[PDB]
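What follows is one structure encoded as C-alpha cells, with my remarks underneath.
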Amino acid sequence: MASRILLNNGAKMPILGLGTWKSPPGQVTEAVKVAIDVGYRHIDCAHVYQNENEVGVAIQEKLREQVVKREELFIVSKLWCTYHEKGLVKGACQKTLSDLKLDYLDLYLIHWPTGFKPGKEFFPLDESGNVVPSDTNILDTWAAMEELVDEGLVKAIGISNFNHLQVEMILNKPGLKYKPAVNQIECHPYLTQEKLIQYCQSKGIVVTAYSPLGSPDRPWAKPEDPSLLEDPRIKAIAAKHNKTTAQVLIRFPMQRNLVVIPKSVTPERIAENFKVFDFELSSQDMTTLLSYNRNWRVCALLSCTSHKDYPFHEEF
Ligand SMILES: NC(=O)c1ccc[n+]([C@@H]2O[C@H](COP(=O)([O-])OP(=O)(O)OC[C@H]3O[C@@H](n4cnc5c(N)ncnc54)[C@H](OP(=O)(O)O)[C@@H]3O)[C@@H](O)[C@H]2O)c1
Ligand SMILES: N#Cc1ccc(CNC(=O)c2ccc(Cl)cc2OCC(=O)O)cc1[N+](=O)[O-]
C-alpha cells in the first residue's frame, strides 16, 4: 500500500511513524538515527516528552550525513496543556522548534483539549489530586494554532484526544481559518474507536492511532491490566503470517486507513516494526482484531476527570 496519506494542506504524511514518549534522552538519539536509517520519515514528538533536544540531535546528524533532506521528513510535535493561553502558544512552538533544531514543523497538535494552569510544572495538582485547570477554551487555543500556520512556523495543525463534539466545536467556529488536518487518538484492538474514526474520516480529518501496542511501558499500568503484545489470540494471528505480534498490531491500523506511531528505543525492534509493508491481514484477521474491542483506555487519568474539557465523558 501507499506509504503516505494526503492532508488538507496538500502535503503527504507517512502512515508509519516513530513514537518518542518514554524514549529517554540518553537513548532516543540512537533510536531516531536507526529509525531514519531503516526508512522512518515521520517522527512523533512532544515538548512534554522532554527529549526533543535529543531527537533534534539525531535529525541534525542524519541531515549532515546526507542520509535524508528536511523535505523528506515529517516532524510532528504538540502544544502542552500548560500553554493553551493565546499569549503562550507561539513561545511553546518556538521552544519545540529550537530544541528540535528545526525551522518548521510539518504538523503541530493541541496535545489535549484541556488547558492546565500555566507554570513550570507540567501537571499541577491540588492538595486532593485533581489537576488545576486554566481558564482557556478550545476555540481560542485553535485561533492561536492557526496563527502559527500563517506565520510559517508549522505547515499543518491538528488536535489530539478530542472527542467528536470538541472536533465539531472547531469545525463550527465562525471565521475558522484552517480545519484540523489530523486527530491523534488512542487506538488498538482493545479500543477500536469505530465511531470517532468514522466521524473524523467523514469530516476529512486524518486519524493517527497512538499506543498501537497498548503502551505496556505506561507509568500507571496495573499488573492486572490487559496486555496487547501478550494476547495469545493476537500471537496466533502473527504466527499465521510468520510475523510478530507488534507487526500485526502496526499493520492493523494501516489497513483502516489510519496513520500509526509505534514507539521503540530498541534498534532491533525499530527495524522490525517498520517491516509491515510486505504482508496483508485478511478480512478475517481484521474482523477478529476489531472484535476484541472493550472500550478500554490505556491513556486516561482520574486526576483530569473534573476538567471542564475532559474528553472522555462523551461516548465518542
Ligand atoms: N497524543 C497523545 O496524547 C499520545 C498518547 C500516548 C502516546 N502518544 C504517541 O504514540 C506513541 C506510541 O504510543 P506509546 O509510546 O504509548 O506505546 P506503544 O507504541 O503502544 O508501545 C511502546 C512499548 O512497546 C515496546 N515495543 C515496541 N516495539 C516492540 C516490539 N516489536 N516487540 C515488543 N515490544 C515492543 C516498547 O519497548 P522499547 O521502547 O523498550 O523497545 C515500549 O515499551 C508514543 O510514543 C507517542 O509518540 C501520544
Ligand atoms: N487532560 C488530560 C489528560 C492529560 C494526560 C493524560 C495521560 N498522559 C499523561 O499523563 C502523560 C504525562 C506525561 C507524559 Cl511525558 C506523557 C503522558 O502521556 C503521553 C501523552 O500525553 O502524550 C490523560 C489526560 N486525561 O484527561 O485523561
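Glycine too: its Cβ is placed from the backbone N, Cα and C atoms.
The feature NADP(+) binding site is assigned by Swiss-Prot to 10-19, 211-273. Neighbour count (other Cβ atoms within 10 Å of the Cβ, all protein chains): 16 for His241 (NADP(+) binding site). According to DSSP, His241 (NADP(+) binding site) sits in a coil region rather than a helix or strand.
According to Swiss-Prot, the mutagenesis experiment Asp44 to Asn carries this note: Reduced glyceraldehyde oxidoreductase activity. In the three-state DSSP reading, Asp44 (mutagenesis position) counts as strand. Taking the Cβ of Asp44 (mutagenesis position) as reference, residues of its chain lying under 8 Å away and at least six apart in sequence are, in sequence order, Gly17, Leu18, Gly19, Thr20, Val76, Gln184, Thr208, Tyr210, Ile261.
The DSSP secondary structure for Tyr49 (mutagenesis position) is helix. Counting every protein chain shown, the number of other Cβ atoms lying within 10 Å of the Cβ of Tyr49 (mutagenesis position) is 21. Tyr49 to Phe appears in Swiss-Prot as a mutagenesis experiment; the accompanying note says: Complete loss of glyceraldehyde oxidoreductase activity.
Annotation comment: Swiss-Prot describes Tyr49 as active site, proton donor.
Sequence-distant neighbours of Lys78 (mutagenesis position) (same chain, six or more apart, CB under 8 Å from its CB) are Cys45, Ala46, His47, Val48, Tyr108, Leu109, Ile110, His111, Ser160, listed in sequence order. For the mutagenesis of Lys78 to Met, Swiss-Prot gives this note: Reduced glyceraldehyde oxidoreductase activity. The structure shown keeps the original residue.
Under DSSP, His111 (mutagenesis position) is assigned to coil, being neither helix nor strand in the three-state scheme. Annotation of the mutagenesis experiment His111 to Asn in Swiss-Prot: Reduced glyceraldehyde oxidoreductase activity.
Annotation comment: Swiss-Prot describes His111 as substrate binding site.
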Pairwise Cα distance for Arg251 (NADP(+) binding site)/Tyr49 (mutagenesis position) [Å, integer]: 25
Recorded positions whose CB lies under 6 angstroms from ligand 1, from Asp44, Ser211, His241, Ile261, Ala271: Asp44, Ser211, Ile261
Of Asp44, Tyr49, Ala221, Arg251, recorded positions neighbouring ligand 2, Cβ under 6 A: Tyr49
Separation of alpha carbons, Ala271 (NADP(+) binding site) and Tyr49 (mutagenesis position) (Å): 22
Among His111, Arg251 [recorded positions], residue with fewest other Cβ within 10 Å: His111
Assigned element (helix, strand, coil) containing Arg251 (NADP(+) binding site), judged by DSSP: helix
Sparsest Cβ surroundings (other CB atoms within 10 Å) among the binding-site residues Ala221, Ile261, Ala271: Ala221
